Amino acid sequence: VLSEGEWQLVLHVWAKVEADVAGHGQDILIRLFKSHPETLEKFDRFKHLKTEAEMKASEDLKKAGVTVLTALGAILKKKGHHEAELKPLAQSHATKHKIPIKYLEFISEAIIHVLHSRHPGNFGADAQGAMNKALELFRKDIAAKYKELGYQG
Ligand code: HEM
Ligand SMILES: C[C@H](Cc1ccccc1)N=O
């Protein structure tokens, strides 16, 4: 369970993300696809992209970046009260997309890396710890849902 102070460190960096969610989402998905290229194979729309330049030019990847971060943002804003948001996400990621928990760890790492690079003003050690704790909570709850849904993750 996060404290309110922890949640406020999360939401104060999120506020900066939201100056330009598309740009943040592009950087985060590119980081994921560069650090763990195997993750690209989950995407019919993107498994063909060969280079960071191709990724940066992809309007579909930019839209995806907006989607992921907006959905995550809505979860974070619930401050742990996110059962309703996690239901459809778990179901789609478990059953249709087949996203293992390891890959949710990889995108969490990508988010942290990008925020640390972009936002040293709002992503010092305390703030990074709070974001890691929010992301770990998210992954714990999603994994519990995966199990309920019949997917080992
Ligand atoms: C913070 C974690 C994540 C959030 C909040 C998130 C959110 C979403 C949302 C809102 C959609 C669209 C609706 C849906 O299909 O449920 C979606 C689609 C998808 N997500 Fe995620 N996602 C997350 C992580 C991941 C990861 C790590 C992967 C793969 C490595 C992944 C793969 C996909 C795929 C394959 C689709 C469908 C793509 C398509 O229609 O072209 N997601 N995600
Ligand atoms: C990471 C993945 C990105 C995505 C979301 C929506 C459409 C395509 C790709 N999940 O949000």
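All chain A residue numbers match Swiss-Prot; in order, they span 2-154.
Cβ coordinates come from backbone N, Cα and C, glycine included.
Look at Swiss-Prot and you will find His94 tagged as heme b binding site, backed by experimental evidence. Secondary structure from DSSP puts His94 (heme b binding site) in a helix. The number of other Cβ atoms within 10 Å of the Cβ belonging to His94 (heme b binding site), over all protein chains shown, comes to 23.
A natural variant is reported in Swiss-Prot for this position, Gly122 to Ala, and the note states: In metmyoglobin. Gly122 (variant position) falls outside any helix or strand according to DSSP and counts as coil. There are 10 other Cβ atoms within 10 Å of the Cβ belonging to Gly122 (variant position).
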